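Accompanying notes for the structure given below.
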Amino acid sequence: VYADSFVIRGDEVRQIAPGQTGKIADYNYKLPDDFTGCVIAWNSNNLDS
Amino acid sequence: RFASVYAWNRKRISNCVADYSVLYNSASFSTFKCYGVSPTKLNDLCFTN
């Protein structure tokens, strides 16, 4: 198993899915078409701001 | 000034060369959905009007 982690805007969470496009999906973190994993995200406005 | 949605405006774009990358590459758009066309291939495609 590979665990990947990063911080993004709340509006960008929708780009972290297979087949997505946009600045994050196209130029930061691209998921494969047949992705087998799970995407876990939580608000961090208490730590990262 | 934009139009009221009950009286939505329409403009014909024609007899011209487009570059949809100028639009899709901009970060200001909060939503850029496409139906029956893909935002990337949209710049390789051509239309009557």
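Residues displayed in chain B correspond, in order, to Swiss-Prot positions 346-394.
Recorded method for this deposit: electron microscopy, 3.2 Å.
A Cβ is built for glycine as well, from the same backbone N, Cα and C atoms used for every other residue.
Quoted from Swiss-Prot, the note on natural variant B:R346 to K is: In strain: Mu/B.1.621. According to Swiss-Prot, the naturally occurring change B:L368 to I is described as follows: In strain: Omicron/XBB.1.5, Omicron/EG.5.1. Looking at Swiss-Prot, you'll find the natural variant B:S371 to L noted as follows: In strain: Omicron/BA.1. Quoting Swiss-Prot on the natural variant B:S371 to F: In strain: Omicron/BA.2, Omicron/BA.2.12.1, Omicron/BA.2.75, Omicron/BA.4, Omicron/BA.5, Omicron/BQ.1.1, Omicron/XBB.1.5, Omicron/EG.5.1. Annotation of the natural variant B:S373 to P in Swiss-Prot: In strain: Omicron/BA.1, Omicron/BA.2, Omicron/BA.2.12.1, Omicron/BA.2.75, Omicron/BA.4, Omicron/BA.5, Omicron/BQ.1.1, Omicron/XBB.1.5, Omicron/EG.5.1; the original residue is retained in the structure shown.
Known features from Swiss-Prot, placed on the structure.
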residue: B:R346; record: variant position; Cβ neighbours (10 Å): 4
residue: B:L368; record: variant position; Cβ neighbours (10 Å): 14
residue: B:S371; record: variant position; Cβ neighbours (10 Å): 9
residue: B:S373; record: variant position; Cβ neighbours (10 Å): 5
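Rounded to a whole value, the Cα-Cα separation of B:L368 (variant position) and B:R346 (variant position) is 20 Å.
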